[PDB]
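Structure record follows, encoded as structure tokens.
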Amino acid sequence: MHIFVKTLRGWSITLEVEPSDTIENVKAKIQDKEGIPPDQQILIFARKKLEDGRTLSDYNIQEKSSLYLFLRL
Amino acid sequence: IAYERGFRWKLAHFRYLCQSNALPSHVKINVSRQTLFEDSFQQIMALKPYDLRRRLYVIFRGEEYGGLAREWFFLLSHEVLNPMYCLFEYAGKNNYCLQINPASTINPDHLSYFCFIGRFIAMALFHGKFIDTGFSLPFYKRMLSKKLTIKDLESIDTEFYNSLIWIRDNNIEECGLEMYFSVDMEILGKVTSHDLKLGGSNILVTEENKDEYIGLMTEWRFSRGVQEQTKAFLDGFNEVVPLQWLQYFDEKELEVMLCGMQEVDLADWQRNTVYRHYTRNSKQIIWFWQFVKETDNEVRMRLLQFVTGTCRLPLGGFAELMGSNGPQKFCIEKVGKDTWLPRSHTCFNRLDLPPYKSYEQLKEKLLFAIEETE
């Protein structure tokens, strides 16, 4: 299962994930690929902010679903 | 149930403009069935634009009625808008919705092709021939130079829209967001930067540039990577049919003008509609289908455009209705109070129908929403 992580800034990435994966796992993969510490990341999906501890399945995030990433100063 | 917008009046005046500016004699279009795009491109572009207002004379080489002028408009429309050729692309999955491809620059002469497509579409309208374009209502709003709105945005890029809404509703300063008035765009691997404001690396604050930011992102998103293509299209069009002539119409009327009327089958529609927080036994749903029953096809089409973003039905009826996320049947969801007006999300083919208190109230509210909106 793939998910896009997009930014309003305009850059994007693709992530391979598991429906069972938690938001903190996702933010980890983002750190792995992008170098962004998960403490600075904010993920949203369909107008809802995503909390660590919840899985990608608690939101019906599926194949080619697009999350938006916001960065913290 | 009827509602006149003055559409017959508008159509009659637009047709009279075209016919009263018809030119004598003909243009000859000589093509091969297997080289239709290229043959038509070359011949139409070598002609003066006003020649296209002469009567049209099409020849399929090696064969033998306009008539097959109709066949030409049909076959050529489906070919020039085929994503195979990198000029247009499907919007979300497919939806029978087509939009300009930002990566059309892959062909160094793409602007010559968009000029030709503009001419060709204008020719169809001028000659009263219908086309199966998949142009979105926001694309038509652009042809009419009408303001593009944030709801228009939801129809074009749902997640982008959702992200702007989240910004709008939440305190970005408490979250500590770092965002600037600039946006990058990657096309065919090339990144170009665009300041939304002079010197745009310049921070978004809860207020009130976040509202200003949101509106700048909205305006920027509609023409993202397609400004030159869109200008070339509009210029070619305007050469044949002045865009000013279209000002009789709104974007939904324009869509009907171009693509034609369809007969909407009530039974097929009702059988393929799904509900959220309603059932077929909700009195608002019973009223809804009674409404659809009493209403003529022109009001049905305008209701279809409201909820799905087009007057055109897929081959295979409502059972094959597509949404910008894949197959999505017509959906009616209960929201809000009897006070509210109806709303829609065209990307999901979803009508938000408030729990109205009477049949008459539902009829009046719904007619207002589909005839006086978007």
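By the numbers in Swiss-Prot, the shown part of chain B spans 541-604, 608-917.
Determined by X-ray crystallography, 2.0 Å, according to the entry header.
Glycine too: its Cβ is placed from the backbone N, Cα and C atoms.
Feature annotations, reproduced from Swiss-Prot:
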{"type": "MUTAGEN", "residues": "B:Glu806 to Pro", "note": "Strongly reduces ubiquitin transfer; when associated with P-804"}
{"type": "MUTAGEN", "residues": "B:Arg845 to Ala", "note": "No effect"}
{"type": "MUTAGEN", "residues": "B:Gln848 to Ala", "note": "Abolishes ubiquitin transfer; when associated with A-855"}
{"type": "MUTAGEN", "residues": "B:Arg855 to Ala", "note": "Abolishes ubiquitin transfer; when associated with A-848"}
{"type": "ACT_SITE", "residues": "B:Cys890", "note": "active site, glycyl thioester intermediate"}
Three states by DSSP: which one describes B:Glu806 (mutagenesis position)?
coil
In whole Å, note down how far the CA of B:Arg855 (mutagenesis position) lies from the CA of B:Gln848 (mutagenesis position).
8
Using B:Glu806 (mutagenesis position) as the reference point, find which of the recorded positions B:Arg845, B:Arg855, B:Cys890 has the shortest Cα-to-Cα distance to it.
B:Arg855
Taking only the Cα atoms, work out how far B:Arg855 (mutagenesis position) lies from B:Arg845 (mutagenesis position), in Å, as a whole number.
10
Whole-number answer please: how many Å between the C-alpha atoms of B:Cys890 (active site, glycyl thioester intermediate) and B:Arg845 (mutagenesis position)?
16
Since the record lists B:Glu806, B:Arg845, B:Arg855, B:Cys890 as recorded positions, which of them has the fewest other Cβ atoms within 10 Å of its Cβ?
B:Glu806
Spatial reach required of the 3 unmodelled residues, as Cα distance in Å from B:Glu604 to B:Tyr608:
9
Secondary structure at B:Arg855 (mutagenesis position) (DSSP, helix/strand/coil)?
coil
